[PDB]
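Asker: Provided herewith is a single structure, encoded as structure tokens, for subsequent inquiry.
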Amino acid sequence: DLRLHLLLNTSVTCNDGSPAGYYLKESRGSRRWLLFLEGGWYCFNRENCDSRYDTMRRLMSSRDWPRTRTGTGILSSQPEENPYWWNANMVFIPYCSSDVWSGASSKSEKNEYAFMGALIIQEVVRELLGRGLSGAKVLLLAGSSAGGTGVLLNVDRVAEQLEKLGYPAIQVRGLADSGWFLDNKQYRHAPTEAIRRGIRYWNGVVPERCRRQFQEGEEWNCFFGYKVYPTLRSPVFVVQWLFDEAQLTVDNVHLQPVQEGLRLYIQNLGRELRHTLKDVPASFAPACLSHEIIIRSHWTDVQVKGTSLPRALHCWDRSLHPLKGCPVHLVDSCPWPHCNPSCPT
Ligand SMILES: N#Cc1ccc(Cn2cnc3ccccc32)cc1
Ligand SMILES: *[C@@H]1O[C@H](CO)[C@@H](O)[C@H](O)[C@H]1NC(C)=O
């Protein structure tokens, strides 16, 4: 179990002004630290955020959070469940800012909600330094869904934070799971509009090099993996199902008798996703219809070209010290959901 700590700086808050926080399980014989960002879509105006507060309040408030949480998947401390990093220090950061981890805006007389995702991550890192993070060799910032996009938006800022605090020896790296989306044409008739509105509502922040490329009014571009990833300097491993369920939801695709128009659409989606990963050297992209993987208990089951995801991440570790029989770039080439036999059922 990981144990809840609310942030000592109570000005860093969830949407409703309650303190943000993190769940921690220390491993004092290890210098590796895993900080995982929860996902769960987002909200981009008053009416939409009010609805979320009624029926998804744990993603907007800490007032009902449990004092413990079980570590699963890559957050499990058992070697059987987690061949990759079972002995690491484990941190789960709950997503209570509804801003894809980009916000830097407090609640005030002019704002009904606070959107402080980017500041929550920095404050977690600051308070963990006093609990052993100062001794680390590697800080892996991981996340799923909106938390996977959050990794892409924040990994270089964490690296800069530790450099300026006087810790140049901690190697900061990223693991983005199910956060690599396409701003493609929908199957039936726009999500880039919701992101563009959200960024204004949240006072959202994007990485500096990406911001300088796309400039004022176009920061929404940096929420899309294939556009922001080339601007990042920290090493980032990308996990993405080729037929991601959240991608298909926004594309208005609902799957059993598929006609030619939809067959071509689905095949073209997989081809385009495969193309955007061709120059990403650390990636794992199976031809499955699914969503999220790294904190699922059975994350060890899926394989690409005979290599599991825990193995691929171990090979990435070795590469950061190509390797015989230890691959790091794994992308399926077959063109239809479940053409890979190891896909989740
Ligand atoms: N065009 C478009 C488009 C819009 C939303 C999503 C799915 N999604 C879910 N959470 C997200 C956070 C950040 C970015 C995307 C996210 C996919 C494609
Ligand atoms: C608490 O967090 C806020 C927001 O980042 C910051 O302005 C303030 O300086 C922090 N307080 C302390 C004591 O670090």
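We're sticking with Swiss-Prot numbering for chain A, so the shown stretch reads 88-276, 286-351, 354-419, 428-451, in order.
Determination method: X-ray crystallography, 1.6 Å.
The backbone N, Cα and C atoms fix where each Cβ goes, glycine too.
Dumping what Swiss-Prot says about this protein:
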type: ACT_SITE; residues: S232; note: active site, charge relay system
type: ACT_SITE; residues: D340; note: active site, charge relay system
type: ACT_SITE; residues: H389; note: active site, charge relay system
type: MUTAGEN; residues: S232 to A; note: Abolishes enzyme activity. Unable to mediate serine depalmitoleoylation of WNT proteins
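For each feature listed, report its degree of burial, its nearest neighbours and the pertinent distances within the displayed model.
Answerer: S232 (mutagenesis position) carries neither a helix nor a strand DSSP state and counts as coil.
In three-state terms derived from DSSP, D340 (active site, charge relay system) belongs to an extended strand segment.
Same-chain residues at least 6 positions away in sequence with a Cβ under 8 Å from that of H389 (active site, charge relay system) are, in sequence order, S232, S265, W337, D340, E341, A342.
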Asker: Between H276 and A286 the chain has a hole of 9 residues; just give the Cα distance across it in whole angstrom, please.
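Answerer: What separates the two Cα atoms is a distance of 8 Å.
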Asker: Specify the count of other C-beta atoms within 10 Å of the C-beta of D340 (active site, charge relay system).
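Answerer: By my count, 25.
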Asker: With a gap of 8 unmodelled residues, how many angstrom separate the Cα of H419 from the Cα of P428?
Answerer: 12
